[PDB]
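Q: Here you go, one structure.
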Amino acid sequence: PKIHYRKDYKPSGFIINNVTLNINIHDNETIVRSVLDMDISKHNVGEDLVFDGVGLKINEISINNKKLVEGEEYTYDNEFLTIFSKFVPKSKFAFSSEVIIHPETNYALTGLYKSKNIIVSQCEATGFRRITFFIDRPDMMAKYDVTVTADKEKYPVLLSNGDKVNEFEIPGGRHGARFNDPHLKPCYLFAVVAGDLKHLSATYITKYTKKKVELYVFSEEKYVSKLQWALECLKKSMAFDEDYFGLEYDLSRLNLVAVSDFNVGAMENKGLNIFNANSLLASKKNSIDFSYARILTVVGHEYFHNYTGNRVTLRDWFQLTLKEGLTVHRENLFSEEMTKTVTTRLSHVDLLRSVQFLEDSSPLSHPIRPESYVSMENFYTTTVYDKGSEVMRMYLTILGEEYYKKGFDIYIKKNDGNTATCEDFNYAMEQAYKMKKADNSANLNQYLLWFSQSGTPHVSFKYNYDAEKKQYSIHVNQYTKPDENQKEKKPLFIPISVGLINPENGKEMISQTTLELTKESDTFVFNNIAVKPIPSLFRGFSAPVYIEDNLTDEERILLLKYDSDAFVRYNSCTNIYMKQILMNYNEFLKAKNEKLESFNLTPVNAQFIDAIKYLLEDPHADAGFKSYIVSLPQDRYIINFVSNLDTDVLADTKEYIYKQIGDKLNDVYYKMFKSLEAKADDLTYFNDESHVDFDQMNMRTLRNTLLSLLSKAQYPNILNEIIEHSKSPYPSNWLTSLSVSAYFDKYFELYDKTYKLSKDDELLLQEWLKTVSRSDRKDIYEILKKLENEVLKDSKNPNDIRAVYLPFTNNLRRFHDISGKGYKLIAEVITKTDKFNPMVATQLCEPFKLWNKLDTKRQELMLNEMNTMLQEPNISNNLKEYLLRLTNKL
Ligand SMILES: *[C](*)C(*)(*)(*)([C][C]([N]C(=O)[N][C]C1=[C]C([C])=C([C])[C]=[C]1)C(=O)[N][O])[C](*)*
Ligand SMILES: [Mg+2]
Ligand SMILES: [Mg+2]
Ligand SMILES: [Mg+2]
Ligand SMILES: [Zn+2]
């Protein structure tokens, strides 16, 4: 296959300065006329001029008004247009093409496509070449003048990037609009939308320059009532970037548009951000609570790209983490500020240590700046995004707010209106570091290893206390397992945020400090430590690593109770659970393998259970935090700690643990479920789509967590509570009633009730589908068939397909049925979906990423299905690359 290598980057021989487009939409074709004002660069060596262009039907090609002919002056193979060098001018020239495309049959949702009754584009990464010919790479920056025309009754709103400079009527019931985007950009940031869209609008005045910006949010008419929270989130996003980073919006107008059919969450096209409707639309009567946080994060994320991605863009796609890691970091700072709840940072940690750690121990393991690819689309990964964000966050930890802000401003200003690389970012941060250290010989060269080295570091600790001297030492070691990317791993620059807790009184013993580990091992010593402490390590999860605290469970309980840092408290609890999970897993596994008639299980620590009860009963402790402590670690976290995992043994392990704890705590759980009701379900703000009480939402989360535990337990008469909960006006509550009813004969009544409540809102019905799919039902395979036949049917909507199948794949007992029937079901969906949407098919491969971690019978079953998928004729390049890498063939 054609493999692109990071080291081989070279600037083009050509420059494209201006793009002038006419996009004429008709019922059964769209005609795209494009003039590129081009020139020869200083790198040119008289090569052929080669344009990307995929699936285009050529009407005409010319250079400087000279028609070019196929076979004579050019060739086209449905991927690349080659203009032979003799006909490539030697100075400024105009290249003209006209092509025909068909958005109405574009079910891949890349390029120009139809989503219900809206025409929309998605060009990142390689979609612009599906619209017209270009040198489709992000260093080819140009200014754009775009005219869209269409039938006026069908498509009354026409949008492209930038200022709308004219609107005109056209004979035969058509109309046009012309846009000028003054900001130089790569083609991946081009967008156009045409539809019968409705809007909400507001005016925002920038903080420093007092520029008036018109803000528009758009959707189809049915859902215009669901736009207000997005608009509010945009206003919050703009103010945060002003307040924290000093960054103001740079056009007179910003449009956000919701579309029903979208492969991912949203896209930062300049002035014209386009969203999956699931990440832009909500209403409190018709959305679950999680929609609100999702919309806040996604609006924020696309907005933050206006600097980190748009005004400073990528030299090449290997630099992706420079825009995505950095934007995720900006997004997370923003969400943490807006929600003011500790669960926000914890949720991010949970995501990394489950999905990203699994990826990094898989055969798909890559550094955050990859060295090669076949389809760039397969590198939009939780590694590039979420490990990238942690790498961008560690700069903040190392520098502190003031010197971080200085480095970021160095970067954003130096590279404004241009491309950048990961090195450029590291250089700007290094200038801030020298200033912070007041040492112009300090450097961050070692830091670069976070961009180039794959795998997750393991950090381990030993402690010693000298009572006579009042002197404490922390000895720290780091290790990264060799892999396919590096046979020898080097030590990283690891910042370790640390406190020391007095176990007597629970108080802080030092100013929090950040240890800078730069070697394979080091010993950090503290004087004036009056008693032997318990260390509070990696506060805030200060680096993306595996932490081996080497603490006793008694010490972990003391931190859970008394430490200040939410992450350390949560991790201490996580660690106690993991010790128990691995011990019980081993006990169950030995019993199963040895076919014992009897055996013992280690009970859950009774003092840990008491600590859980103490935290839950504390009315001043945080509800969201409580919901993390009564939940075992996610299966995808656990699996990073087990080789040859027997999924059914794990399921029995988790059931035993939950049951041990509930046998002690279920009365506490019920009491709290009832006592939290009044505040959790208070209707303050129910009619206010501009304000969300995140603390209240975390109270609902805790209630819904407790109700699941009590339902699985068959707590006496809990069905009464389930039925009452189904009458709540909050969808998070009535959909929880369906999930928790799985354990009772009432499930199919609740299935019907909630279907009727959900069926008339597209996105609520998708949340109902997820609720059914994740239900802990012994008959889940028959339920899935019922969803396919009655609700999903022949939908090509990625949100429908994802809703039906992905939750079910997390069903540890049922998906991993030792017959392989789960693996076969999902593989058939992948293959089916790959015939029209390769990106979505690759998403649906997610469950297979852990294949080589399973017991050898399940390994064999997964491998069989992966190789069957690989045999499919006309398999996409996206899917074939993914599966070849995943199965150790590429
Ligand atoms: C909404 C942001 C995340 C968003 N990216 C995203 O939703 N999915 C990843 C992705 C995958 C592929 C293949 C392509 C081609 C693009 C994106 C984002 O980064 N938005 O700016 C939270
Ligand atoms: Mg075509
Ligand atoms: Mg996010
Ligand atoms: Mg639909
Ligand atoms: Zn992004």
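Using Swiss-Prot numbers, chain A covers 196-1085, in order.
Going by what the header records, the deposited coordinates were determined by X-ray crystallography, 1.7 Å.
From the backbone N, Cα and C atoms, a Cβ is placed for every residue, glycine too.
Under the heading peptide binding site, Swiss-Prot lists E319, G460, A461, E463, citing a large-scale study or a structure entry as support. According to Swiss-Prot, the mutagenesis experiment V459 to P carries this note: Severely affects substrate specificity. No effect on Zn(2+) binding. The Zn(2+) binding site annotation in Swiss-Prot covers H496, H500, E519. According to Swiss-Prot, the feature active site, proton acceptor maps to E497.
In the displayed structure, how are the listed features positioned relative to their neighbours?
A: Proximity of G460 (peptide binding site) to non-local residues of its own chain (separation of 6 or more, Cβ distance below 8 Å) is seen for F470, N471, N473, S474, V493, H496, given in sequence order. In the three-state DSSP classification, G460 (peptide binding site) falls within coil.
Taking all protein chains in view, 17 other C-beta atoms sit within 10 angstroms of the C-beta of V459 (mutagenesis position).
The Cβ neighbour count for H496 (Zn(2+) binding site), using a 10 Å radius over every protein chain in view, is 26.
According to DSSP, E497 (active site, proton acceptor) is assigned to a helical segment. The C-beta environment of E497 (active site, proton acceptor), restricted to residues of the same chain at least 6 apart in sequence and closer than 8 Å, consists of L451, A461, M462, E463, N468, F470.
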Q: Quick test of your reading of the structure: among the recorded positions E319, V459, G460, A461, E497, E519, whose CB sits under 6 A from ligand 5?
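A: So the answer is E519.
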Q: Over all shown protein chains, what is the count of other CB atoms within 10 A of the CB belonging to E519 (Zn(2+) binding site)?
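A: By my count, 26.
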Q: Restricting the comparison to the binding-site residues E319, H500, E519, which residue's C-alpha is spatially nearest the C-alpha of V459 (mutagenesis position)?
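A: Result for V459 (mutagenesis position): the nearest of the binding-site residues is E319.
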Q: Neighbours of the Zn(2+) site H496, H500, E519: Cβ within 8 Å of the Cβ centroid, same chain, sequence order.
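A: Apart from the listed residues, the neighbours are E463, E497, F499, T503, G504, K518, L521, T522, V523, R525, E526.
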Q: Using the CB centroid of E319, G460, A461, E463 as the peptide site centre, which other residues of the same chain sit with their CB within 8 A?
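A: Going along the sequence, the neighbours appear as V459, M462, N464, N468, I469, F470, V493, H496, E497, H500.
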Q: Just report the maximum Cα pair distance in Å for the recorded peptide binders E319, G460, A461, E463, no decimals.
A: 13
Q: Reported as an integer number of Å, what is the Cα distance between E519 (Zn(2+) binding site) and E319 (peptide binding site)?
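A: With distance taken Cα to Cα, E319 (peptide binding site) is 13 Å from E519 (Zn(2+) binding site).
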Q: Whole-number Å only: compute the distance from the Cα of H500 (Zn(2+) binding site) to the Cα of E319 (peptide binding site).
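A: A Cα-Cα distance of 13 Å.
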